[PDB]
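For reference, the structure is listed below as structure tokens.
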Amino acid sequence: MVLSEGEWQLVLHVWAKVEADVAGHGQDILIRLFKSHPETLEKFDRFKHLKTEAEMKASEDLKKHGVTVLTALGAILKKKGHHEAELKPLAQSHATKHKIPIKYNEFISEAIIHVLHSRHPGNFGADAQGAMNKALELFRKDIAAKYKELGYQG
Ligand code: HEM
């Protein structure tokens with residue numbers, strides 16, 4: 001798939017707001033993911049022990065990882081489709097080291113959309129959400145194809 005330039009501008013316009021507070025958005029998104037789909041928490045040996053939302057909110061390590069996640073994702077989106085080089089090491093570690101099934105990428109995509117909708121309603125109308133969804137679908141499709149190449153797929 002290909003996004004038009006107008007769709008990329010909608011994506012990067014709301015991302016510019018996210019970047020005003022990377023740590024806060026990273027926290028909100030990962031907590032959303034873990035609450036909504038507790039099974040994903042099990043993949044993080046680092047965080048598996050966190051029992052409540054309050055414990056998650058107080059973990060500086062979780063907040064650090066959320067910054068890491070959003071920085072990597074932002075670098076990818078800013079490539080506007082030309083993200084082959086950035087995707088390869090990400091696919092390799094998630095497929096081979098962390099053993100993350102493809103389905104869980106849909107779950108974090110959902111959490112990203114939820115959080116932007118909650119924090120940026122004026123910049124995240126129907127069209128901007130449609131564009132962000134397309135951008136994340138593009139990402140998931142490309143990462144899934146890499147998984148298959150690397151010998152995981154799934
Ligand atoms: C938007 C999708 C995602 C991005 C951009 C992302 C990015 C990253 C980055 C940059 C790292 C650190 C370096 C590396 O190991 O590659 C990482 C580590 C990791 N990610 Fe992801 N990730 C994503 C989705 C997920 C999902 C869906 C899960 C699990 C449900 C996951 C599980 C992990 C784990 C277990 C680690 C290692 C944490 C540790 O240091 O112990 N990732 N991720």
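The first residue you see is number 1, and the count goes up from there.
Heads up, header says this was done by X-ray crystallography, 2.0 Å.
Including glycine, each Cβ sits where the backbone N, Cα and C put it.
Annotation source Swiss-Prot lists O2 binding site at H65. Counting every protein chain shown, 17 other Cβ atoms lie within 10 Å of the Cβ of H65 (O2 binding site).
The annotation nitrite binding site is assigned in Swiss-Prot to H65 on the grounds of similarity to another entry.
The secondary structure of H94 (heme b binding site), as reduced to three states from DSSP, is helical. Annotation for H94 (heme b binding site): same-chain Cβ neighbours under 8 Å, separated by at least 6 residues, are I100, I143. Per Swiss-Prot, heme b binding site is recorded for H94.
Here the residue is the original one, while Swiss-Prot reports the natural variant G122 to A with the comment In metmyoglobin. With a cut-off of 8 Å between CB atoms and residues at least 6 apart in sequence, the same chain places nothing near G122 (variant position).
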